[PDB]
Structures are given as C-alpha cells and as structure tokens.
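S.K.: Got a structure for you, written out below as structure tokens; questions coming shortly.
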Amino acid sequence: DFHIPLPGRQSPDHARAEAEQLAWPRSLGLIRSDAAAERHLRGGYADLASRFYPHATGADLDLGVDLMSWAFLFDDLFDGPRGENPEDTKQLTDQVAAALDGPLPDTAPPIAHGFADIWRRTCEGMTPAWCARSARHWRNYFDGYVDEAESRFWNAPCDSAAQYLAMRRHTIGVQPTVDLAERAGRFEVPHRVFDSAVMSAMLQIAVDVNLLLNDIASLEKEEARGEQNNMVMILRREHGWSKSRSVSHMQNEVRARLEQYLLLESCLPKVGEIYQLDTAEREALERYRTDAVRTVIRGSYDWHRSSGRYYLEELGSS
Ligand SMILES: C/C(=C\CC/C(C)=C/COP(=O)(O)OP(=O)(O)O)CCC=C(CF)CF
Ligand SMILES: [Mg+2]
Ligand SMILES: [Mg+2]
Ligand SMILES: [Mg+2]
C-alpha cells in the first residue's frame, strides 16, 4: 500500500477490450498455443491498458491493449539465457528496433513484426516531430535491455540506487507508454513544454514511482530466481539495511515523490506563460497532465495489486 493521491480511472470500453485482446497477437504469431493464450489473459494486460488509457475507446484503446500485450511478450523473451548474453540480447533488440527506420524483412522474428504493426499504428496521424521523439524513446528502451544483459553477463550487480535508476528508468518502458496516451487521445503536449525542466521532473517522478512499485510487486518472483538488480536488494547492499527497512524506505520515497509531483503540477500555469502557450496549447498540456502523466502513475498502482503476473522462444527466432 502506498500514497497515490490520484483518482482511479478505467476506460468505459474495457470489457470489449479484454474480450478481444487475443485476436491481434494470435494473428501476429505472438500467441501460438492455447496455454500461451491463458497465460496471457492471466496477466491482465487489457486491464492495465484500460487504466493507462481511460480516455481511449474502440480502436484507440485496442492500440493500447496491443502495446501492453507486445511489451510483456517482449520482456518475457529475456527472463532466460538470452537476458544473460548481451550479444544475443542486442541481436534481437536490433531486429525489433529496425522497424523504427523502415520495413522489416519477412525473415524477422514475430516479436519484431508485432512491434512494427504497433509502431505503424502509433505514428499515423501524428506530427513527424512527435514520431521522431517517440522513436527515440523506443531506442532508449531497447538499448536498456542490452545494458541489463551486460550487467548480468559480467556479474557486475548495480552497487547503488543511482546506478540502478540510470538503467531501470529506460527498461521500465514508462515513456513509450505515456507516448501512446497522446496517440490514443489524439492530442500532443506542446513540444517545447515536453522538453521543459518542470515536465521532465514530473515525467521522471512517474518513471521512478512505476519502477519502485514494480520492484516491490515482483520481489518474490525475483528472489526465487537469485536476481540482484532489484531496488530492495540494492538498498540492502548499498546501505546495509534489512528487507523491512528498505521496503519502508521505498514507501517513503514514493510518498515524497508524489507530493513533489503535486508541487510541480501547480507550477504548470506559470510554465505555460513562460513558453507563451496559447489557449489550445494550454488545454493540450492539461490533457497530457491528466490523461497521460496522472494515468501512468495511478493506473500502474491499481494493476500491480490485481495482476496475475505477480515456450515463447518461437517469437524471437527468425
Ligand atoms: C512497456 C511496458 C511494459 C513492458 C514490460 C516491462 C518493461 C516490464 C518491467 O518489469 P520487469 O522487472 O522487467 O518484469 P516484471 O514483469 O515486472 O516481473 C509498459 C508497462 C509499464 C510498466 C511500469 F512499471 C510495467 F511494469
Ligand atoms: Mg521481466
Ligand atoms: Mg527485464
Ligand atoms: Mg520486476
């Protein structure tokens, strides 16, 4: 339990989105057995999308559903030996990230064709400058998986919280998730305001809160697997604390960050005057605050407590 002073929201079209969530990944070759389908439904991935994107319905919401489907199918391809070899991790991430640049060869693994279909749908109808900034966010995410594989290979665990966050902030995938809230909402935050120091601090709070929530929710699955790059394990190594002290420390950190997040929300009216936002930009920035940044913070908190997540080698083979 944590202090998330934000209203819980869920798309009114969530029942349909959960009922139809399997048709897209099955048609892409991402779910190939019936047991794989049930394993997927147990993740609650359409549920998570409907809470990340409460403002989306219909096809817009289905794009968010497919993003969560692909994202967790993708992340599963690295829990095994591939996530241990940075050469093989890079080999796969480069075939996925290639879709950001052009058409994939038909020999690409299905996980890459899945990403290509999502990225094609994310960009259509957005400004080219928005597509380029989002493609950069994806490349940061893929490169982060190669850094995590480098840490496991050379058996160099993250010795500090600082060194962990510099790596986990990219692999958590929050920024590509927030980017899709703009696409699913059919709006764009003023690009000069996205780059502002105030917005970056708010975005960084949303990332930190998410990875802290995830490191606590999946501590058992990572303790039973000897993983050393988890915030509760790193705090015990960095500060010599117990498990009960590090966990309560992480509650205080998500506590302090969400109060600082409120402080920054109150600065946005002044931030808009600084960048001379017209009324339309003022509204798009308001939508970004409530339908993209707030939703990625609150939506993750509700879903980490309800997700069942707390044989796929075919998807990464040419
Ligand atoms: C791109 C997205 C998800 C991809 C899957 C990712 C990055 C999952 C990151 O969590 P992991 O520690 O790698 O494994 P887990 O499933 O939690 O045991 C959006 C979901 C946002 C999250 C924020 F925390 C997922 F936890
Ligand atoms: Mg994982
Ligand atoms: Mg991972
Ligand atoms: Mg985890």
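Quick note: numbers on chain A are straight from Swiss-Prot, i.e. 6-315, 328-335, in order.
We read in the header that X-ray crystallography, 2.7 Å was used to get this structure.
Every residue gets a Cβ built from N, Cα and C, even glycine.
Quoted from Swiss-Prot, the note on mutagenesis experiment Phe77 to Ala is: Loss of activity. Looking at Swiss-Prot, you'll find the mutagenesis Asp80 to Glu noted as follows: 150-fold decrease in activity. 20-fold increase in Km for FPP. As annotated by Swiss-Prot, Mg(2+) 2 binding site applies to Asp80, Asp84. If you look up Swiss-Prot, you'll see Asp80, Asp84 marked as Mg(2+) 1 binding site. Here the residue is the original one, while Swiss-Prot reports the published mutagenesis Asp81 to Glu with the comment 50-fold decrease in activity. 9-fold increase in Km for FPP. According to Swiss-Prot, the mutagenesis experiment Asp84 to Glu carries the following note: 2.5-fold increase in activity. 7-fold increase in Km for FPP. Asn219 to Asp appears in Swiss-Prot as a published mutagenesis result, with the remark: 60-fold decrease in activity. 55-fold increase in Km for FPP. Swiss-Prot gives this note for the published mutagenesis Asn219 to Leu: Loss of activity. The mutagenesis experiment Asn219 to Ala is recorded by Swiss-Prot, whose note states: Loss of activity. The Mg(2+) 3 binding site annotation in Swiss-Prot covers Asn219, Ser223, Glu227. Quoted from Swiss-Prot, the note on mutagenesis experiment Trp308 to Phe is: 4-fold decrease in activity. 2-fold decrease in catalytic efficiency. Quoting Swiss-Prot on the mutagenesis of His309 to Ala: 3-fold decrease in activity. A mutagenesis experiment is reported in Swiss-Prot for this position, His309 to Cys, and the note states: 4-fold decrease in activity. While the structure shown retains the original residue, Swiss-Prot records the mutagenesis experiment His309 to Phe with this note: 17-fold decrease in activity. 5-fold increase in Km for FPP. Quoted from Swiss-Prot, the note on the mutagenesis of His309 to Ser is: 3-fold decrease in activity.
Surface or core, plus neighbours and distances: that's what I need for these features.
M.R.: In the three-state DSSP scheme, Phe77 (mutagenesis position) is classed as helix. Within the same chain, residues at least six positions away from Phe77 (mutagenesis position) with a Cβ under 8 Å of its Cβ are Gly48, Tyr50, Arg314.
In the structure as shown, the Cβ atom of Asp80 (mutagenesis position) sits within 10 Å of 13 other Cβ atoms.
Neighbour density for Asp81 (mutagenesis position): within 10 A of its CB lie 19 other CB atoms from the protein chains shown.
The number of other Cβ atoms within 10 Å of the Cβ belonging to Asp84 (mutagenesis position), over all protein chains shown, comes to 14.
When secondary structure is read from DSSP and collapsed to three states, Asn219 (mutagenesis position) falls in the helix class.
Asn219 (mutagenesis position): 18 other CB atoms within 10 A of its CB, across all protein chains.
According to its DSSP assignment, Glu227 (Mg(2+) 3 binding site) is helical.
According to DSSP, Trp308 (mutagenesis position) is assigned to a helical segment.
Around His309 (mutagenesis position), the C-beta neighbours below 8 angstroms that are at least 6 residues distant in the chain are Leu218, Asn219, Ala222, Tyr315.
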S.K.: Between the Cα atoms of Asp84 (mutagenesis position) and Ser223 (Mg(2+) 3 binding site), what distance do you get, rounded to the nearest Å?
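M.R.: Given the Cα positions, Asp84 (mutagenesis position) is 13 Å from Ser223 (Mg(2+) 3 binding site).
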S.K.: Quick check for the class: what is the C-alpha distance, in angstrom and rounded, between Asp80 (mutagenesis position) and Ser223 (Mg(2+) 3 binding site)?
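M.R.: Given the Cα positions, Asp80 (mutagenesis position) is 14 Å from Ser223 (Mg(2+) 3 binding site).
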S.K.: Among the mutagenesis positions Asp80, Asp81, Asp84, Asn219, name every one whose Cβ is found under 6 angstroms from ligand 1, counting any of its atoms.
M.R.: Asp80, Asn219
S.K.: On the three-state reduction of DSSP, what should I expect for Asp84 (mutagenesis position)?
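M.R.: Its secondary structure by DSSP: coil.
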S.K.: Along a straight line, what is the whole-number distance in angstrom from the CA of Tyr315 to the CA of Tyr328 around the 12 missing residues?
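M.R.: So the endpoints of the gap, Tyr315 and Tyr328, lie 19 Å apart at their Cα atoms.
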S.K.: List the other residues in this chain whose Cβ sits within 8 Å of the Cβ centroid of the Mg(2+) 3 site residues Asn219, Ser223, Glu227, in sequence order.
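M.R.: Along the chain, the qualifying residues are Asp220, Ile221, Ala222, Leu224, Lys226, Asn235, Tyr315.
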S.K.: Taking the Cα atoms as reference points, how far is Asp81 (mutagenesis position) from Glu227 (Mg(2+) 3 binding site) in Å?
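M.R.: The separation of the Cα atoms works out to 13 Å.
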